[PDB]
Amino acid sequence: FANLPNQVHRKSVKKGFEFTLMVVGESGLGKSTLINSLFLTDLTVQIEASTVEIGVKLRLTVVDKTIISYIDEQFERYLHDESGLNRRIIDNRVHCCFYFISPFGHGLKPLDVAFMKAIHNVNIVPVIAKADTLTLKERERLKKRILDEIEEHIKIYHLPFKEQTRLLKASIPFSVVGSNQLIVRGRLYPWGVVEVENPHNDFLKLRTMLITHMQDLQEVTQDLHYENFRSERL
Amino acid sequence: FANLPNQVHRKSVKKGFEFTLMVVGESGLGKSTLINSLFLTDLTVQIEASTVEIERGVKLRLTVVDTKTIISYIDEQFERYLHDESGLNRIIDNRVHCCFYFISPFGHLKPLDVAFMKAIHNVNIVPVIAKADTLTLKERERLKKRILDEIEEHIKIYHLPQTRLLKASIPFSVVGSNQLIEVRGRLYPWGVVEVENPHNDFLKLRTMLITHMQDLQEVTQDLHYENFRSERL
Ligand SMILES: Nc1nc2c(ncn2[C@@H]2O[C@H](COP(=O)(O)OP(=O)(O)O)[C@@H](O)[C@H]2O)c(=O)[nH]1
Ligand SMILES: Nc1nc2c(ncn2[C@@H]2O[C@H](COP(=O)(O)OP(=O)(O)O)[C@@H](O)[C@H]2O)c(=O)[nH]1
């Protein structure tokens with residue numbers, strides 16, 4: 001039989017992939033420079049699609065109660081296409097959300113909480129924006145106090161060798177730096193060179209967290225859309 | 001005859017000397033720590049007045065601002081004085097000699113800021129970009145030019161009268177810390193950021209102020225007179 005996972009695997013490369021991630025934070029603490037760095041190409045609601053090969057369809061919906069509305073509009077178009085006489089169906093259900101928190105804050109701000117309370121029923125990855133601004137000791141205090149406030153209020157993406165993947169689940173929320181310019185890519189200060197893909201900055205754990213977990217497809221599919229389905233169909 | 005300048009130089013140290021500075025920006029992009037770095041001591045409207053020696057003692061008052069409430073307070077000081085100046089006996093005047101407005105490195109000049117500065121600048125404004133280590137040097141100057149072009153588009157900032165090099169570097173982009181590593185500065189694992197090095201532009205601002213506490217007269221003649229010429233009418 002063992003040739004049948006093969007069949008699935010051979011099927012997927014032939015066919016696939018698709019994905020749609022959503023970017024909220026605050027204009028501007030490095031969101032469009034970082035989402036560009038993520039995938040090694042460059043690019044009120046505005047949406048942008050583009051393909052990568054190595055085959056991946058990305059719809060990076062950058063958000064430039066209106067957003068509770070769009071992502072939930074998409075639960076509604078898919079409940080529509082399912083039901084549903086002739087089915088082919090293109091799901092632009094947002095697989096993941098990337099909430100950028102700014103490094104100036106003892107803090108996680110009230111807006112950030114207010115928002116995540118509203119949008120935590122899609123998968124949220126909290127990401128600390130522009131971490132070149134943070135000292136190591138400073139980075140640590142911020143990371144812990146964010147996580148602390150999260151259990152104090154907020155469903156988040158509960159994230160599914162061992163020593164290595166423990167470290168990944170630990171360092172969340174990832175602090176990161178983005179840039180298209182390179183000198184090694186590239187933040188040039190007359191005292192030092194900020195170097196993405198090191199930790200230095202948390203860019204590799206996030207980028208690799210995103211790639212290994214594109215079973216966010218399922219989390220979003222089963223947990224969050226069904227609940228809109230159970231909900232409006234009542 | 002020209003000890004007479006020495007007669008004035010002596011009287012001034014023996015009395016000297018006292019100043020008040022006002023802080024507005026945005027909690028928190030480094031305003032409370034920078035100002036500590038600047039005088040070398042750690043410290044709705046709130047004021048902290050502390051006394052510093054160096055033979056001259058400076059009576060430094062520091063009125064930090066947290067968030068129409070602000071112009072009210074800066075102006076009350078004008079009316080406290082107009083009452084007091086015009087009173088029968090003679091006054092301890094807390095007019096705001098000068099304000100540092102703190103602009104954030106997270107802008108390609110924000111609209112709260114232009115709107116705020118518009119209303120107020122009849123108080124001397126020092127525009128200072130906060131936490132300057134955030135900006136790479138090309139972003140540092142590119143941002144400086146956008147503000148500097150945006151500032152004139154509307155805004156009276158405080159006009160600064162080898163004073164040659166300071167004129168260009170304003171608005172200042174400062175980097176404040178009260179930790180200390182291998183001389184004040186910050187510890188990143190790729191490099192080390194020095195307070196006071198230009199590199200930082202904290203030094204240019206530091207001396208901009210000590211060298212100019214003729215901000216004292218600017219307030220007294222131009223800003224207060226007009227409150228007075230105005231409120232009298
Ligand atoms: N040091 C540092 N500088 C950054 C970082 N991200 C962006 N910058 C710089 O500041 C700008 C950030 O703007 P942008 O990428 O448009 O962020 P956005 O407004 O959220 O889309 C960039 O053009 C860079 O010049 C970062 O992570 N670290
Ligand atoms: N990158 C950078 N970070 C700073 C600088 N100065 C302070 N910080 C950090 O930001 C915090 C500033 O605190 P504070 O000065 O009280 O901010 P504020 O009072 O809200 O304006 C400190 O805890 C430092 O960790 C700076 O010059 N550059």
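Counting starts with 1 at the first residue shown.
Heads up, header says this was done by X-ray crystallography, 3.4 Å.
In case you wondered, yes, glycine gets a Cβ from its N, Cα and C as well.
DSSP assigns B:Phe106 (mutagenesis position) to coil, not to a helix or a strand. Around B:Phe106 (mutagenesis position), a 10 Å sphere centred on its CB holds 23 further CB atoms from the protein chains shown. Under the heading of mutagenesis, Swiss-Prot lists B:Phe106 to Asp (Swiss-Prot position 156) and annotates it as follows: Loss of dimerization.
Using a 10 Å radius centred on the Cβ of B:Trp190 (mutagenesis position) and all shown protein chains, the other Cβ atoms total 15. The note that Swiss-Prot attaches to the published mutagenesis B:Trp190 to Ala (Swiss-Prot position 260) is: Loss of dimerization.
Recorded in Swiss-Prot as a mutagenesis result, B:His199 to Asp (Swiss-Prot position 270) carries the remark: Loss of dimerization. All protein chains considered, the CB of B:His199 (mutagenesis position) has 18 other CB atoms within 10 Å.
Missing residues between B:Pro161 and B:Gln162: 12. Distance between their CA atoms: 12 Å. Cα atoms of B:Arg90 and B:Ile91 lie 5 Å apart, with 2 unmodelled residues in the deposited structure between them.
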